[PDB]
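Written out below as structure tokens is the structure these notes cover.
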Amino acid sequence: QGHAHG
Amino acid sequence: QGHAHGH
Amino acid sequence: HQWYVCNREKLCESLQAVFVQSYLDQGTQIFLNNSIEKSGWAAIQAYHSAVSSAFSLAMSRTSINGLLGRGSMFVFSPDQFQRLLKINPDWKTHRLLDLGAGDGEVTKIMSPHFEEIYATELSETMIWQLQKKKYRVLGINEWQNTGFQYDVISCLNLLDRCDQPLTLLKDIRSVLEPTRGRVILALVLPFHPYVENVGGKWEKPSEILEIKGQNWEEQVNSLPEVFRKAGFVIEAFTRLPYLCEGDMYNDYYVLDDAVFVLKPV
Amino acid sequence: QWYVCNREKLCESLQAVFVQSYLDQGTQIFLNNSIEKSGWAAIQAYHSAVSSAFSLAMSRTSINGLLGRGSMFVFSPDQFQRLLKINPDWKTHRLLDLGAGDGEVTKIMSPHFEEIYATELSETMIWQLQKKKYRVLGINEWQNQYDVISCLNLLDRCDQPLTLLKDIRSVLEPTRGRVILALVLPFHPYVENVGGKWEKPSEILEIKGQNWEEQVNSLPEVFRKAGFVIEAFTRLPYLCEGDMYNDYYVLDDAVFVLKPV
Ligand SMILES: Nc1ncnc2c1ncn2[C@@H]1O[C@H](CSCC[C@H](N)C(=O)O)[C@@H](O)[C@H]1O
Ligand SMILES: Nc1ncnc2c1ncn2[C@@H]1O[C@H](CSCC[C@H](N)C(=O)O)[C@@H](O)[C@H]1O
């Protein structure tokens, strides 16, 4: 998981 | 619960 | 069985000629036998009720069932369907459109009669499961302006769950293939429509249908005058039990479905 | 640093109105809170659990909006008002935040407007936008007058960007009304779908270059193709709440203030 936008 | 068609 | 039988005598002259008796066939029996099996899965049902409860506020129950793949439903068998549209098991045409297709297992019955399958759906998790079956999902207000007509437009158990069912009916007619095209339409009766929201709230529909009566044979007779108003006459129809998978309490659930075949007028 | 831009490479049109931003107070609040939540071991494990079980039946955005997680940050209130060149008590009638996510980036704008509208695809994100008492409109219902229209990191997540920008000019108040826009760079657009799969956009927005610098030099060519000029613009860190492996997540933003010309 990571950035909610990318 | 109940019927998936709804209530 | 008590699911397929109507007092034909209480049908109108128009409808007494187009009724098509249905039967508890081997395909409806596969479904109950799976529903029963799935209710028997203790760990799965608790897990379904555990998830369904946590997220009762953020999502609609339609999308929760679609989140979990639970709650699949049933309107007709392959053989029953072919017996209502009056077509061979190997019948085939170009394009189907399932409006409000739900989780897709009811479309999956109609599927092998069309080489292209289109669906609309208001719920984001349903739309995925529709895509999971290789179905082309369209915009709720986008199927009218595609550039191609639809050989059979499917609209099962939506007129009591959408906002503008009259605009919908008139829309189906405008894009349905005029020569050989038919719509297959399913209504739960006692007609009691509402528009589903999230958290349990339910607004009322912005358009009222006059599906009114004291029994099944009464409300069905309300529909010729309705269907006439949107450009269709009933080419055939039948009584079928609207069935749905179970939870921990009941092995399945049963609502009272009228299925029609309508031809453009 | 997240805020430096090579001014020498910028086109003179943009040098004239480049606002310089910095890690101000409001940014620090967010970073701090993103480090605080990324210490709540029980929460970070239940987010990890829910998302992994549902990752193949919802989009990340919808999963993030089911838990109230993955909240993001674009500008502080102070940064916002300086970009607009306004007063902390300044006020107008209508804001529109298009594709507003969970509304946290919409909250920081709200005390400046009497009525708040927003649109969104994710239906759990519509829920949280409605939990904040905002007014939600359909994807095609808002183009039927808005004093400010917000379009933050949407032009790389939507199918029809040029239509969006022409639609934005359609319902934006003309005398004073401005629009505020943000865009992750280098440009990489896609249409997110359920399960990590994605569609490619329908309309193509021409973003020349390999660098933040040259790429922003290509946007003046675009903003007037829909009817806008850059009245002010800055560079911000596009911040996102972290998880259990990282306290937060950053991306390289570029935020513009636009007038109708
Ligand atoms: N206005 C609308 N447009 C498209 N789909 C809609 C809709 N309103 C409701 N629906 C969908 O239609 C479904 C009605 S329940 C019927 C499900 C399925 N068609 C069946 O026959 O079993 C719900 O899943 C709901 O998401
Ligand atoms: N055509 C469209 N109309 C409205 N929202 C859209 C859209 N296409 C994508 N979105 C939404 O746009 C979001 C992009 S992330 C941006 C959210 C917020 N404005 C922020 O800056 O943090 C996603 O949540 C997605 O649901």
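For chain C, we keep the numbers from Swiss-Prot: what you see runs 54-318, in order.
If you check the header, you will see the structure was determined by X-ray crystallography, 2.8 Å.
Here the Cβ of each residue, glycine as well, is placed from N, Cα and C on the backbone.
Annotated features in Swiss-Prot:
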type    : residues                     : note
BINDING : C:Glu174, C:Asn210, C:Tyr295 : S-adenosyl-L-homocysteine binding site
MUTAGEN : C:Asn118 to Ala              : Decreased binding to S-adenosyl-L-homocysteine and substrate proteins
MUTAGEN : C:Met126 to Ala              : Nearly abolished binding to substrate proteins
MUTAGEN : C:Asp151 to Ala              : Abolished binding to S-adenosyl-L-homocysteine
MUTAGEN : C:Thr173 to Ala              : Decreased binding to S-adenosyl-L-homocysteine
MUTAGEN : C:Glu174 to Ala              : Abolished protein-L-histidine N-pros-methyltransferase activity
MUTAGEN : C:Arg214 to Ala              : Decreased binding to SLC39A5 substrate
MUTAGEN : C:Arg214 to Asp              : Abolished binding to S-adenosyl-L-homocysteine and substrate proteins
MUTAGEN : C:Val241 to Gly              : Reduced binding to substrate proteins
MUTAGEN : C:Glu249 to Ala              : Abolished binding to substrate proteins
MUTAGEN : C:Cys297 to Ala              : Reduced binding to substrate proteins
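Not one of the recorded positions C:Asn118, C:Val241, C:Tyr295 has a CB under 6 Å from ligand 1. Within the set of mutagenesis positions (C:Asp151, C:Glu174, C:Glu249), the lowest number of other Cβ atoms found within 10 Å of a Cβ is recorded at C:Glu249.
Residues near C:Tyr295 (S-adenosyl-L-homocysteine binding site) in space but far in sequence (CB under 8 A, at least 6 apart, same chain), listed by position: C:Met126, C:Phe127, C:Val128, C:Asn210, C:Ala239, C:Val241, C:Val307, C:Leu308, C:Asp309, C:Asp310. A count of other CB atoms within 10 A of each Cβ picks out C:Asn118 as the most crowded of the recorded positions C:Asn118, C:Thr173, C:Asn210. The mutagenesis positions near C:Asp151 (mutagenesis position), taking a 10 angstroms Cα-Cα threshold over the set C:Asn118, C:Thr173, C:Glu174, C:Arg214, C:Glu249, C:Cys297, are C:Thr173, C:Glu174. Under the three-state DSSP scheme, C:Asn118 (mutagenesis position) falls in the helix class.
Counting only residues at least six positions away in the same chain, the Cβ atoms of C:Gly153, C:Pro246, C:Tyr247, C:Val248, C:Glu249 sit under 8 Å from the Cβ of C:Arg214 (mutagenesis position). Ranked by Cα separation from C:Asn118 (mutagenesis position), the mutagenesis positions C:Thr173, C:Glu174, C:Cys297 are led by C:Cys297.
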